[PDB]
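Structure, as structure tokens:
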Amino acid sequence: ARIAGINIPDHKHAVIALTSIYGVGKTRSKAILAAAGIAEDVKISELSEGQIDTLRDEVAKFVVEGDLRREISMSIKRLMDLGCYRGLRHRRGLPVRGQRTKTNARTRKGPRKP
Amino acid sequence: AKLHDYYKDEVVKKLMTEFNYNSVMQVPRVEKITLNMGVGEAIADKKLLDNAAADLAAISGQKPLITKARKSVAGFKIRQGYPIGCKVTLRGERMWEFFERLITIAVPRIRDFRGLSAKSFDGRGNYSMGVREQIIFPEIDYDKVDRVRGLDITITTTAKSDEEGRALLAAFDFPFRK
Amino acid sequence: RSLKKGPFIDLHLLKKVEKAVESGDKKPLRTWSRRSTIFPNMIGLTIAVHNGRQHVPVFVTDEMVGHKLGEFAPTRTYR
RNA sequence: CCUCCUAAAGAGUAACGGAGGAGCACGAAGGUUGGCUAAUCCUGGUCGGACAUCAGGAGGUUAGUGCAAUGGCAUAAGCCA
RNA sequence: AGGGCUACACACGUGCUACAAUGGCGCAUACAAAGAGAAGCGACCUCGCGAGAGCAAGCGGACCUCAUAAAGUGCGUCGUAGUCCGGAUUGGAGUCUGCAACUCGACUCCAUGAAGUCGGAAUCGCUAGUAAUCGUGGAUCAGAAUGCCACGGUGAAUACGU
Ligand SMILES: [Mg+2]
Ligand SMILES: [Mg+2]
Ligand SMILES: [Mg+2]
Ligand SMILES: [Mg+2]
Ligand SMILES: [Mg+2]
């Protein structure tokens, strides 16, 4: 089922399968099910339809994909269009957390440019 | 003609006094929705065209008009002919019924829609806003489609001014943004 | 970032900005306590945060408070 | 061999005069019947940006014409079936 | 005083962690050595999801504390998928240290979840409790170990020959 949106996590255990949501993680799923009166060893796929409509209802509390990434960027933008070291780092594509650029950064920055 | 009647009823008069019109045969009438969706691309796939068409063929109860090029002098490419779109205007009943289809279930079936443009109008008094992405609304299945969609929509009313264009739609259920 | 509970700043800026807040806006602020946090009273104030060579101009904005003056002054010159 | 100027408002006229083209192409790019009409700019529109498709407004043969140039073409010779 | 030594298109050395099913994860559970400690190690109890906080006993030590070994084993699950693999990255919010965490601290919660499917030419260590792998402690030090030094658990293969 689309559930939070599109995402059709099936043939898997309720927990993990539920984490498929672009906004929920292991912790959220392992707790959301119980709160929704749902087990974990249960395959959402073969899950009772009615029991699915419950997940959606409770998962709606947490922010996901849509409004998630939407705001997740807003924040960045803020400190970015502010002038703080954090922002500067973003526009420059360098590690904001404050790592070492002289070496190791293939993640934050592009690979090689010899 | 569900919303159509509403026009003659609630609307018309609302404007007849607000806009202080003299003849009922003046009130800015709704002159067919247009719909276009300039899919373009083609070349790469060419099949996505009929796809964007079949999609529109669903969004609308009529038959899509796969348009062609015209100038040919296109950097992208294009050579006089060559498929590139599918307008597909609206037909009276289907038109208003459509004006109903959306604004009541389409615009409602948002993505984050927190208000609608209040300037998507023109100089004459016609509005045209892009959905940005086909909300999958009552179309051939839902999770069964293809790489996004999106399209354009234009109202076009006998409004002698953009202002009068506001009255119309406003008398209806145009969500807008304010 | 984190510093438990209690926004901290150096007296210097406080005594100066506080007097400014009341005496209204005016010339910038010569301070090195970049490690100090930005408060709402400094909002719209003229501050000159030094980095290593000289001070730099700054305008305390809303979304610009829970931070430190220092992060608004690039220490190292690059390209 | 074709087109314009030279060529003195009929035809026609010379130069080792000034400028370009032809040696083909189409079973439709012929026939007829029926229908259509641009270029370009402005404005407003998902991805559409200088420049695609869409909506209006201005505009009016400045488009188009299988290929040069001249003349012609809306009753269109231009466009679709 | 503040900044710099933590700069960056880049290149090289030494390492840490992965690419998984000789495994991940859940639950239950068995065996160790060697050390450190009165501006110290800090229990029990209480609160907090957690880092940690409040109160506060004991030990200057075969008495007390750091301190709950990890592999392993039993059951269960996942069924080979870039995955319940792998965790960089970043975002939001916090804890503690210390005047002081912007540049530049360690850690926690939730979310995010990249590279990576065992690595070319070439090259390194190791002959036995060795290699491989698993955990544990200490010096430095307010607070920044995958480094260094040290400890024990499990525990191979191969050596014709020059
Ligand atoms: Mg003559
Ligand atoms: Mg436009
Ligand atoms: Mg150094
Ligand atoms: Mg110690
Ligand atoms: Mg220590």
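Here Swiss-Prot sets the residue numbers for chain A, with the shown residues being 2-115 in order.
If you're wondering, the header gives X-ray crystallography, 3.3 Å.
Cβ coordinates are placed from backbone N, Cα and C, and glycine is handled just like the others.
According to Swiss-Prot, the natural variant A:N105 to K carries the following note: In PW097; partially suppresses a rimM deletion. A:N105 (variant position) falls outside any helix or strand according to DSSP and counts as coil.
Swiss-Prot documents A:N105 to H as a naturally occurring variant and attaches the note In PW095; partially suppresses a rimM deletion. Within the same chain, no residue at least 6 positions away in sequence has its Cβ under 8 Å from that of A:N105 (variant position).
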